[PDB]
Amino acid sequence: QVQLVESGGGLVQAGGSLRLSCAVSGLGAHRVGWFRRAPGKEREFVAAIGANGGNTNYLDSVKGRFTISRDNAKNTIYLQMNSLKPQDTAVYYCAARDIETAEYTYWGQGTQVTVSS
Amino acid sequence: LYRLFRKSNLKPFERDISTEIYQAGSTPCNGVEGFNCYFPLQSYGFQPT
Amino acid sequence: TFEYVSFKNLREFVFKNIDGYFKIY
């Protein structure tokens, strides 16, 4: 089976740029996605990238200051936040697809990133 | 690449270069993927193994 | 993905999308 681990979550000041990078085991056959849980809401889509792919989708709120990347070498994916607006704090989860039927096949344990104004 | 979902079976000799998500369910997706919001394209894997 | 080269007068035209082709008369 393939496993994904999230690292790099921590508090940042307002306007900071923290690069959320989660490691992936056996990446390449899957497309990975980034969703976050708002304090009172369920997971919503932020970023996802296909292997060696230029297919990019983002939420309109996170649009304009997020990009997603796939290194292809260390089997780790990178998400960059740029000047987060404080209300955008959430816990982000890495997830992957083999053949999506209900949702992504695997869910990562995730991490917490929060911003102080 | 290749596709997993489309609105309907394509006619013969037609090119589909669309990107919009396919709504498997009645749930609105509003341009953002999620549960029951299936991105159509999927890549392949071509290893020497 | 293409390019080509070609009231006293009335232009009449018929367009049809058949077989995945576009035909003009």
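We number chain B the same way Swiss-Prot does; the residues here are 452-500, in that order.
The backbone N, Cα and C atoms fix where each Cβ goes, and this holds for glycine too.
Copied from Swiss-Prot, the annotated features are:
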type: MUTAGEN; residues: B:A475 to V; note: Increased resistance to neutralizing antibodies
type: MUTAGEN; residues: B:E484 to D; note: Increased replication in human TMEM106B overexpressing cells
type: MUTAGEN; residues: B:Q493 to Y; note: Reduced host ACE2-binding affinity in vitro
type: VARIANT; residues: B:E484 to K; note: In strain: Beta/B.1.351, Eta/B.1.525, Theta/P.3, Iota/B.1.526, B.1.1.318, Gamma/P.1, Zeta/P.2 and Mu/B.1.621; May enhance affinity to human ACE2 receptor
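Listed in sequence order, B:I472, B:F490 are the same-chain residues at least 6 apart in sequence whose CB falls under 8 Å from the CB of B:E484 (mutagenesis position). Less than 8 angstroms from the CB of B:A475 (mutagenesis position) sit B:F456, B:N487, B:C488, B:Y489, each of them six or more residues away in the same chain.
Other C-beta atoms found within 10 angstroms of the C-beta of B:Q493 (mutagenesis position) number 20, with every protein chain shown included.
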